[PDB]
Amino acid sequence: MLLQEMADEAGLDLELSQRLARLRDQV
Amino acid sequence: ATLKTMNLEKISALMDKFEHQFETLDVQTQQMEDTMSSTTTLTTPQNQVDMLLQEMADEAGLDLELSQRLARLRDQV
Amino acid sequence: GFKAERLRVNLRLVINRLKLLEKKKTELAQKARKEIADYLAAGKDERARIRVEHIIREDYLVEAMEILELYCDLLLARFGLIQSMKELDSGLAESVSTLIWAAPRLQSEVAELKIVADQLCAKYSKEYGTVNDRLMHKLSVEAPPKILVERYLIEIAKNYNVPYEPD
Amino acid sequence: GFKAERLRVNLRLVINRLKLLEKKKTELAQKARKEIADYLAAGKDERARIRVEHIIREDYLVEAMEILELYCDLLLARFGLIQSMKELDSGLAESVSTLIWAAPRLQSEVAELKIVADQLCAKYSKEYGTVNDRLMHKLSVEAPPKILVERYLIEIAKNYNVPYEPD
Amino acid sequence: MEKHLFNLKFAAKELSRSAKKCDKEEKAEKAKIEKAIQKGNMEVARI
């Protein structure tokens, strides 16, 4: 996020744990 | 240099933020003036301003009670 | 603890604060019936009905304040009996009971009713560990009837010469 | 958590913000119907149809804002019942339900509806873990009908004295 | 116990000065991020 912020400031333009936990709970 | 440090997307975001902040500031000054009127309501009665406008418009030739009735009607129901 | 001079001072402050609030809120009603007439002239009717509900609540509040001013002046007149006796008089029971009742209902606009009710509860803690019904109706958090609202709109339209059509 | 004074302050802020947005968007509609007439005078017709779709959406948005302003003023009138009761009144259910519904639909232009809907959900979390149909139609993300667009063009052409031919 | 009290107060001052110099070096490294992105060095910017 810090690289995204300081690249958008210069104008360059370049959750998951819950999903994988529920999928481990499934199988 | 200036068009890479300030893109058209950054101009668009800056201008949307400009416009929305002046919207919020106009809401601020609206409620400010509302309080500044409500604080000094006793020095500006509405009837005196109305009759004064009627007088000074009739002088220039432009040509533009209830509390008791509503109190009795609240007494009725 | 009950202090008599504190109760006398705060009753006089209640009288003065209620007089100023009566004048200010009648002037605010003068200001706002004109904008209700402006909504009626613009044609929006349910908007004017809701604004009329606001102004009916404010007028009930003004009549409630003059009832409480009457009762606080009654306590200032009978303050000798208050300071003398220890048992609550029958001529004082209505006033003391409705001021203790109406002080939480009017905590925001008159902050001295809290002190007056604390002094009256400290004076009569043996009785309280009656209330005026018209005053309870005017302090009641209840929507006014629609026929009252419509009637209110009718007289606003009559004073400001705006065509309005009821239900 | 529900805080009543926060909800009252944010309802007044919603009323003020919606009044300012109504004035500003009606003025923007005044500005943009002239350029729709300019496209009709230049001869481009489908371009004017798409601009008319924009202005129809803006006019539906203005009527939606006055409906929400009516409902927020209704909550400001019945705020005593809101603060008193714990069960949702039948006269309040429509207003509370459509404000909780319309607050994600109007998150961008009125940022205080998010706070108002959070306070209403915190107040009535026991009921919500109804909505006005005309208001849902005006907030609906759906293209307006072509006959409405054509009709809209006809009155723009009539006001600005431009020859236009429908379908 | 006065020697250990002096050492504990000196250790608290050393930790506070370490926090100050790290908050200064954060601003220095952010200025270096800006200069590296202006030069176009993304691996230097990530470092």
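Numbering of chain B is taken from Swiss-Prot, so the residues present carry the numbers 101-164, 187-199, in order.
Determined by electron microscopy, 2.9 Å, according to the entry header.
Backbone N, Cα and C define each Cβ position, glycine as well.
Long-range C-beta contacts of B:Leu188 (mutagenesis position), restricted to its own chain and to partners at least six residues apart, with a cutoff below 8 Å, are absent. Here the residue is the original one, while Swiss-Prot reports the published mutagenesis B:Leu188 to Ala with the comment Abolishes interaction with SPAST and VPS4A; when associated with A-192.
Sequence-distant contacts of B:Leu192 (mutagenesis position), defined by Cβ-Cβ distance under 8 angstroms and a gap of at least six in the same chain, do not exist. The mutagenesis experiment B:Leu192 to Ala is recorded by Swiss-Prot, whose note states: Abolishes interaction with VPS4B.
Annotation of the mutagenesis experiment B:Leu192 to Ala in Swiss-Prot: Abolishes interaction with SPAST and VPS4A; when associated with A-188.
Around B:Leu195 (mutagenesis position), no same-chain residue six or more apart in sequence has its CB under 8 Å from its CB. Among the sequence features in Swiss-Prot, the mutagenesis site B:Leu195 to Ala is noted as follows: Abolishes interaction with VPS4B.
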